[PDB]
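Asks: Please find one structure pasted underneath; my questions will follow.
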There are 2 protein chains.
Amino acid sequence: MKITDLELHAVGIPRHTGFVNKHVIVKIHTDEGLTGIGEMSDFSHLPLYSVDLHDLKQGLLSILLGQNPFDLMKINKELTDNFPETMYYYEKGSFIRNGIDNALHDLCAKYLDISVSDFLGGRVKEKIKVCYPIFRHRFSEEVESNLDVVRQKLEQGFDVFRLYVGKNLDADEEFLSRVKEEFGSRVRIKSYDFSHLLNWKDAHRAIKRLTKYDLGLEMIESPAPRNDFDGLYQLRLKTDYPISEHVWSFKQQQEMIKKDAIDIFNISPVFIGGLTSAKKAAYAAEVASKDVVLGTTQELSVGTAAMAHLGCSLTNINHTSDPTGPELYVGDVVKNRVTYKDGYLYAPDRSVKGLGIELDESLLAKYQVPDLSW
Amino acid sequence: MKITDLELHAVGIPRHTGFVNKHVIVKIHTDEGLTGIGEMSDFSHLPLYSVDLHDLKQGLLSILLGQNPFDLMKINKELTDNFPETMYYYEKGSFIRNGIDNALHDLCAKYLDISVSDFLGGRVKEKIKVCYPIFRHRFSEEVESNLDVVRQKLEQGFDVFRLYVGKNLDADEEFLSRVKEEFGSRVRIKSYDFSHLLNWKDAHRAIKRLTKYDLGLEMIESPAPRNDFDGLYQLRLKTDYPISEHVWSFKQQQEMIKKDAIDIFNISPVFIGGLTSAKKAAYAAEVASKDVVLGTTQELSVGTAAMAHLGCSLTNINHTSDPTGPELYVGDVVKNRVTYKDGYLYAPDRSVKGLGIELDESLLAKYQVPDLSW
């Protein structure tokens with residue numbers, strides 16, 4: 001009923017590339033003993049500075065100590081007050097707020113003996129279709145390797161992928177051409193993701209040549225520089241396909257809504273500050289009669305589980321989403337990881353109170369790191 | 001866990017004028033036996049036709065039968081599917097959806113042994129400031145009577161009122177002048193409500209003369225015809241004070257948000273289809289960095305209790321609200337009515353699971369009526 005302590009433990013999980021992303025596993029304790037778990041991921045993004053976890057624990061406790069975890073609106077306002085939105089995609093304050101708010105959801109749900117799902121409005125479906133990533137080709141040589149990825153993942157159930165483009169357009173068409181002639185309708189590339197790397201006119205040129213390949217194309221993702229609302233709008237009018245963009249702040253989302261700059265709002269709790277903020281963003285999109293899809297993150301099973309519950313509760317998700325964080329790592333820190341089958345992300349067992357994901361202390365100690373330093 | 005039946009009982013409560021408004025008391029039953037209660041009010045508004053309750057019960061049951069009350073998002077989508085939004089202030093389908101969604105909230109909360117408050121994000125405050133209505137003067141003769149109302153209500157704790165203006169402007173200034181010289185800063189008229197009766201230019205003229213009296217004025221309410229978004233916008237730029245307007249549909253709200261037509265969104269669950277829809281509207285306003293206030297309704301304690309819980313959960317309500325439905329009637333159908341003290345509406349006891357309001361069967365039978373006919 002009352003928050004009494006907080007634990008912030010940093011962990012580093014080696015990716016299939018050897019590189020290690022650092023995450024923070026959150027534990028919110030209470031006077032009665034129940035504990036809510038959460039995850040602060042994506043700290044491995046610019047700006048090139050690291051946050052002092054000792055100091056962060058202290059500041060977060062000063063805010064949370066003695067509070068009722070059920071006062072989500074009150075607590076989130078206090079979190080936003082201390083960790084302001086900045087219209088920047090990778091604001092570390094967002095990851096921080098996300099871990100806390102998500103842990104509060106887990107805590108409240110456990111207390112009421114219900115799944116986080118039932119705390120988010122229930123189920124509209126039990127799973128959401130996701131896609132597997134094919135990272136941008138810099139050389140036409142990497143094509144073959146990516147073709148194998150499609151081959152391998154298709155066998156594992158992933159028939160839909162998202163292609164990060166923009167660098168070497170010739171290499172992208174070759175890849176698209178190769179995948180079309182080898183798998184045909186067996187595989188779909190639901191999106192061409194520009195990652196804000198091109199100005200809108202340059203993206204328009206690329207879009208015209210890549211869309212010559214419509215392998216179940218659903219949308220064009222991030223085809224303009226960050227916060228270039230007028231650019232997104234122009235591209236939206238010149239592009240037959242839906243334009244999608246990530247939501248990283250309410251001010252940014254408000255600008256896109258007011259300008260009718262995009263077609264699909266790509267939402268991820270980690271980039272907007274948690275489930276509470278993500279729900280607000282999804283509802284603002286719903287009121288504006290706009291579609292939503294869940295975005296990609298570097299989250300492990302704890303953070304991804306939150307997105308699974310969120311996604312299965314929304315009524316305005318009619319397209320393929322991107323949460324595949326667990327696929328980036330071999331290991332994790334839970335007893336049982338989230339389930340992906342036939343290219344779908346499943347919401348955790350509704351009969352299990354809380355997040356439906358449990359931590360494995362041995363794995364936590366195994367991947368533990370002293371800080372979030374680069 | 002599963003909805004098994006529905007009860008729709010019409011009641012007519014005589015107002016302090018003798019006129020009787022007809023409401024519908026909703027009861028959603030489940031296989032386990034728990035029951036959720038709700039209220040469908042404001043049926044006494046145009047259009048001049050009445051809904052067949054026998055048929056309505058049947059249709060609503062066909063939708064709800066066998067469903068999990070916790071699937072709020074799913075159920076609300078089905079409700080919206082069958083009772084579409086129409087951009088009309090008094091759409092009866094809205095009152096209908098409101099009674100059902102609110103009863104589902106009561107049901108879910110009772111099941112989890114928590115107050116509806118904790119099902120809405122907790123508490124930001126325990127009460128919200130409201131104002132007492134002073135209905136439009138048609139003659140300068142009614143002034144004296146209204147002065148008594150201010151006198152009487154001020155003694156009862158209501159130091160803030162809302163004035164419905166537009167008809168006889170000379171009578172309005174006289175009233176405003178009389179109240180200022182007799183109570184001074186003791187009383188406040190937080191709003192001049194035009195009720196969509198004047199085109200924006202005519203409202204502008206009235207606003208300029210009435211604002212000569214600033215008795216703690218907070219906003220100008222409904223100063224343009226219904227759905228006149230461009231008019232509201234023009235008035236918003238020419239009026240120093242915040243412009244407020246009711247939200248009756250997401251399409252309407254979306255237009256006002258996109259155009260930045262108003263300053264304050266006046267939300268009432270009954271006019272937008274229930275707590276679930278009202279939360280979405282409040283969040284869309286929050287994302288747009290706009291304020292919200294709760295509007296007036298003809299609701300008894302059951303419906304008003306829902307607004308009390310809602311209002312105490314929001315972080316963007318910094319002005320005086322208008323829910324005073326209970327003040328319109330002498331009687332009601334509950335064991336204990338909602339509490340108003342010092343001009344504040346209090347959220348029901350958080351320790352009481354559900355809505356915090358209980359029906360009184362004897363009173364229900366006492367005010368029962370056969371239909372919603374005019």
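Per deposition record, X-ray crystallography, 1.6 Å.
Cβ coordinates come from backbone N, Cα and C, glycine included.
Annotation comment: Swiss-Prot describes B:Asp42, B:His45, B:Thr297 as Mg(2+) 1 binding site. Quoted from Swiss-Prot for the published mutagenesis B:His45 to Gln: Loss of activity. Quoted from Swiss-Prot for the published mutagenesis B:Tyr90 to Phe: 3550-fold reduction in catalytic efficiency. Residues or ranges marked as active site, proton donor by Swiss-Prot: B:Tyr90. For the mutagenesis experiment B:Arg162 to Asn, the note given by Swiss-Prot reads: 17000-fold reduction in catalytic efficiency. The note that Swiss-Prot attaches to the published mutagenesis B:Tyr164 to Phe is: Loss of activity. Here Swiss-Prot flags B:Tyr164 as active site, proton acceptor. Per Swiss-Prot, Mg(2+) 2 binding site is recorded for B:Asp193, B:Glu221, B:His246.
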Asks: Going by DSSP, is B:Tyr164 (mutagenesis position) part of a helix, a strand, or coil?
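Replies: The residue in question, B:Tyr164 (mutagenesis position), is strand (DSSP, three-state).
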Asks: When you measure from the Cβ of B:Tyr90 (mutagenesis position), which residues in the chain that are at least 6 apart have a Cβ under 8 Å away?
Replies: B:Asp42, B:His45, B:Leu46, B:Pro47, B:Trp248, B:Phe271
Asks: Among all chains shown, work out which of the binding-site residues B:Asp42, B:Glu221 has the most CB atoms within 10 A of its CB.
Replies: B:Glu221
Asks: Out of B:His45, B:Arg162, B:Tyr164, B:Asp193, B:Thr297, which of these recorded positions shows the lowest number of other CB atoms within 10 Å of its CB?
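Replies: Relative to the other recorded positions in B:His45, B:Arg162, B:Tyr164, B:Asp193, B:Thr297, B:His45 has the fewest Cβ atoms within 10 Å.
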Asks: For B:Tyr164 (mutagenesis position), which of the binding-site residues B:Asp193, B:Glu221, B:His246, B:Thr297 has the nearest Cα in space?
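Replies: With Cα distances computed to B:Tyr164 (mutagenesis position), the winner among B:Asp193, B:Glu221, B:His246, B:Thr297 is B:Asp193.
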Asks: If I restrict to non-local contacts, at least six residues apart, and a C-beta distance under 8 angstroms, what lies near B:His246 (Mg(2+) 2 binding site) in its own chain?
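Replies: For B:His246 (Mg(2+) 2 binding site), the qualifying residues are B:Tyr89, B:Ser222, B:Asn266, B:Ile267, B:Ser268, B:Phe271, B:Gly295.
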Asks: Name the one residue among B:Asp193, B:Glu221, B:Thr297 whose Cα is closest in three-dimensional space to that of B:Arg162 (mutagenesis position); these are the binding-site residues.
Replies: B:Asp193
Asks: What is the separation, in Å, between the Cα atoms of B:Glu221 (Mg(2+) 2 binding site) and B:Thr297 (Mg(2+) 1 binding site)?
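Replies: Answer for this pair: 15 Å between alpha carbons.
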Asks: Compute the mean position of the Cβ atoms of B:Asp193, B:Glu221, B:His246, which form the recorded Mg(2+) 2 site, and then list in sequence order the other residues of that chain whose Cβ is within 8 Å of it.
Replies: B:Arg162, B:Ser191, B:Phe194, B:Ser195, B:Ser222, B:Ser244, B:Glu245, B:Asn266, B:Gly295, B:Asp322
Asks: Specify all same-chain residues, apart from the site residues B:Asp42, B:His45, B:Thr297, whose Cβ lies within 8 angstroms of the center of the Cβ atoms of the Mg(2+) 1 site, ordered by sequence.
Replies: B:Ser41, B:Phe43, B:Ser44, B:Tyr90, B:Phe95, B:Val270, B:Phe271, B:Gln298, B:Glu299
Asks: From the Cα of B:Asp193 (Mg(2+) 2 binding site) across to the Cα of B:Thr297 (Mg(2+) 1 binding site), what is the distance in angstrom?
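Replies: Rounded to a whole number, the Cα-Cα distance is 14 Å.
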Asks: Can you check what DSSP calls B:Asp193 (Mg(2+) 2 binding site), collapsed to helix, strand or coil?
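Replies: In the DSSP reduction, B:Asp193 (Mg(2+) 2 binding site) maps to strand.
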